[PDB]
Amino acid sequence: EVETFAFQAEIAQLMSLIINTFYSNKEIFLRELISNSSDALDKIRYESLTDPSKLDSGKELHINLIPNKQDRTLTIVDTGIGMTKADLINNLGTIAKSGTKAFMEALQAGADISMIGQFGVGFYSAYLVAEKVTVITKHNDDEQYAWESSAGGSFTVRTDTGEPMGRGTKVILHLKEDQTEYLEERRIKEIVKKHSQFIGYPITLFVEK
Ligand SMILES: OCc1cccc(Oc2ccccn2)c1
C-alpha cells in the first residue's frame, strides 16, 4: 500500500533550484543532515527530562554515518524524536513553505545555497548529491513509515516492513553517479571535522569490508 503525494509548488521549486543550479560546494549536505539529527536528538532529550519513559524506545542518543559502496548509498541514522506520518507528509516536520520563501529572497539579496539551513529547509540539500532519498522514521506516538522521492514533483509514503528501528530517523541517500566521493572514509571524516566538530552527540563513521 503506497500513497503518492504532490509536493507543494514552492517545495518543488526549491528542489529543482537545488538540483539545477550550478554550485560546487556540495559537501554542505552532510552538515545540514547532521544538524537536523542533532535537533531531533535535542527534542527527545528535552521530553525525557520530565518523562523518562520517552526513552523506553531506546536510551542511546547518537548519530551513525554508514557508507555502502555496493548500493552506492550514504545513510545518516539518528535516535532522535522521529517523525509521525503527518510530519512526513507535512514536509518532514519543517515549515518548508515559509522557509523556502525566506530562503529565496535571501538568495536574490546576496546569499548562497550553503545558508539553506538557516531557513529550516536544510533537509532538501540532500538533493545536491542524491538522485533519490529514502527517509525511514519512527516516533513514539506512531508506527514506522518510509518516505521516498526522486524529486520530479512527487513523493511516496508507506508503512515500512523493514528492520524495526525503535525510535529515530534514517536518511538514505542514493548518490548520483558522479558523487561517490562522499562514500570514501577520508572524505566523510574531513567534512565532519570541518563542519560538525562541535555537535554534542557521538558521530560514528562506519567502515566497509
Ligand atoms: O569545528 C567546526 C564546527 C563548526 C560549526 C559547528 C561545529 O559543531 C557543532 C556544534 C553544535 C551543533 C552543531 N555543530 C563545529
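Here chain A follows Swiss-Prot, giving residues 16-224 in order.
Cβ atoms here come from the backbone N, Cα and C positions, even for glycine.
Quoted from Swiss-Prot, the note attached to the mutagenesis of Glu47 to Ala states: Strong ATP-binding. Strong interaction with HSF1, HIF1A, ERBB2, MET, KEAP1 and RHOBTB2. No effect on interaction with TSC1. Within its own chain, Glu47 (mutagenesis position) has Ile131, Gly132, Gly137, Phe138, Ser140, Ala141 as residues 6 or more apart in sequence whose C-beta sits under 8 angstroms from its own.
Swiss-Prot documents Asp93 to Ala as a published mutagenesis change and attaches the note Impaired ATP-binding. Strong interaction with HIF1A, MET, KEAP1 and RHOBTB2. Loss of interaction with HSF1 and ERBB2. Los of interaction with TSC1. The local packing around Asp93 (mutagenesis position), expressed as other Cβ atoms within 10 Å of its Cβ over all shown chains, amounts to 27. Annotation note: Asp93 (mutagenesis position) sits in a strand segment as assigned by DSSP.
In sequence order, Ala55, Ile59, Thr152, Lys153, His154, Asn155, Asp157, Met180, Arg182, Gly183, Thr184 are the residues near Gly97 (mutagenesis position), counting only same-chain partners six or more apart with C-beta under 8 A. For the mutagenesis experiment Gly97 to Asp, the note given by Swiss-Prot reads: Abolishes ATPase activity.
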